[PDB]
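**Student:** My questions all concern the structure below.
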Amino acid sequence: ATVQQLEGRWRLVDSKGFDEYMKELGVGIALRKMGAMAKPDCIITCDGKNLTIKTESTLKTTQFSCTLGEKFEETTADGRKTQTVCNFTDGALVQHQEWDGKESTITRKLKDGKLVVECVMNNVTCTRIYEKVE
Ligand SMILES: CCOC(=O)c1c(NC(=O)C2=C(C(=O)O)CCC2)sc2c1CCCC2
Ligand SMILES: [Cl-]
């Protein structure tokens, strides 16, 4: 498994636990309603160690860029400013966020041809599945 295999545009086809995850983050009602109803695309590109992830929907588009292995300031879709590091490890992209004494992990892996995106904060989990599109 390589980071290249994750590249391209992906469309959300299933979500479980996302509202619970947003509540654990303390996201307010407007962004939680938007997160319930959006069906974003995720666009992953990677040029060696330069990674970009763009989340695109009619309601909100966000994007970040980083160098794998390097700490950077991420503005999240809910507006937190986290210290983030992304790495490709054990056949998954792993994105670790730390802020104000809190931490959350997001993983992205290929399973049976789908992109499986998992999030956790304090044992509150979500799984979002995306299918490859053109
Ligand atoms: C963490 C806060 O996340 C959000 O506020 C958020 C999304 N987040 C995601 O889609 C996320 C993931 C994913 O499936 O790529 C993994 C990290 C969060 S998608 C979206 C919103 C809020 C606005 C509408 C669409
Ligand atoms: Cl949408």
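Numbering, chain A: per Swiss-Prot, residues 2-135 in sequence.
Cβ atoms are placed via backbone N, Cα and C, with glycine included.
Annotated N-eicosanoyl ethanolamine binding site per Swiss-Prot: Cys43, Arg109, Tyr131, in sequence order. Taken from Swiss-Prot, the feature (9Z,12Z)-octadecadienoate binding site covers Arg129, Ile130, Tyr131. Taken from Swiss-Prot, the feature hexadecanoate binding site applies to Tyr131. Looking at Swiss-Prot, the entry for mutagenesis of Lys24 to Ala says: Loss of ligand-induced nuclear import; when associated with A-33 and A-34. One mutagenesis experiment catalogued in Swiss-Prot, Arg33 to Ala, is accompanied by this note: Loss of ligand-induced nuclear import; when associated with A-24 and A-34. For the published mutagenesis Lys34 to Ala, Swiss-Prot gives the following note: Loss of ligand-induced nuclear import; when associated with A-24 and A-33.
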**Student:** Does anything in the same chain, at least 6 positions from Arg33 (mutagenesis position), have a Cβ under 8 Å from its Cβ, and if so what?
**Tutor:** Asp20, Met23, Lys24
**Student:** Which whole-number value in Å describes the distance between the Cα atoms of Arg109 (N-eicosanoyl ethanolamine binding site) and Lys34 (mutagenesis position)?
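**Tutor:** Cα-Cα, rounded: 24 Å.
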**Student:** Taking the recorded positions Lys24, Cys43, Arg109, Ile130, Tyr131, which residues show a Cβ-atom distance to ligand 1 below 6 Å?
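**Tutor:** Among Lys24, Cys43, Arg109, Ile130, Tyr131, near ligand 1: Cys43.
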**Student:** Relative to the mean position of the Cβ atoms of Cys43, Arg109, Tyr131, the recorded N-eicosanoyl ethanolamine site, which additional same-chain residues have Cβ within 8 Å?
**Tutor:** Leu7, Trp11, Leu13, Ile45, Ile54, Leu116, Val117, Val118, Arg129
**Student:** In whole Å, how far does the CA atom of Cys43 (N-eicosanoyl ethanolamine binding site) lie from that of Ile130 ((9Z,12Z)-octadecadienoate binding site)?
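**Tutor:** Here the two Cα atoms lie 11 Å apart.
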**Student:** Which whole-number value in Å describes the distance between the Cα atoms of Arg129 ((9Z,12Z)-octadecadienoate binding site) and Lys34 (mutagenesis position)?
**Tutor:** 17
**Student:** Please report the distance from the Cα of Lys34 (mutagenesis position) to the Cα of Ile130 ((9Z,12Z)-octadecadienoate binding site), rounded to the nearest angstrom.
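**Tutor:** Cα-Cα distance, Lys34 (mutagenesis position) to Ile130 ((9Z,12Z)-octadecadienoate binding site): 19 Å.
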**Student:** Tell me, by DSSP, whether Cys43 (N-eicosanoyl ethanolamine binding site) is helix, strand or coil?
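**Tutor:** Going by the DSSP assignment, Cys43 (N-eicosanoyl ethanolamine binding site) falls within a strand, counted as strand.
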**Student:** For (9Z,12Z)-octadecadienoate, what surrounds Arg129, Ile130, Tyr131 with a Cβ no more than 8 Å from their Cβ centroid?
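**Tutor:** Apart from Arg129, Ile130, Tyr131, the close residues are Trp11, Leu13, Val14, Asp15, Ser16, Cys43, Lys115, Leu116, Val117, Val118, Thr128, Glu132.
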**Student:** Under 8 Å Cβ-Cβ from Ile130 ((9Z,12Z)-octadecadienoate binding site), six or more apart in the same chain: what's there?
**Tutor:** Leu13, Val14, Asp15, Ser16, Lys115, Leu116, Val117, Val118
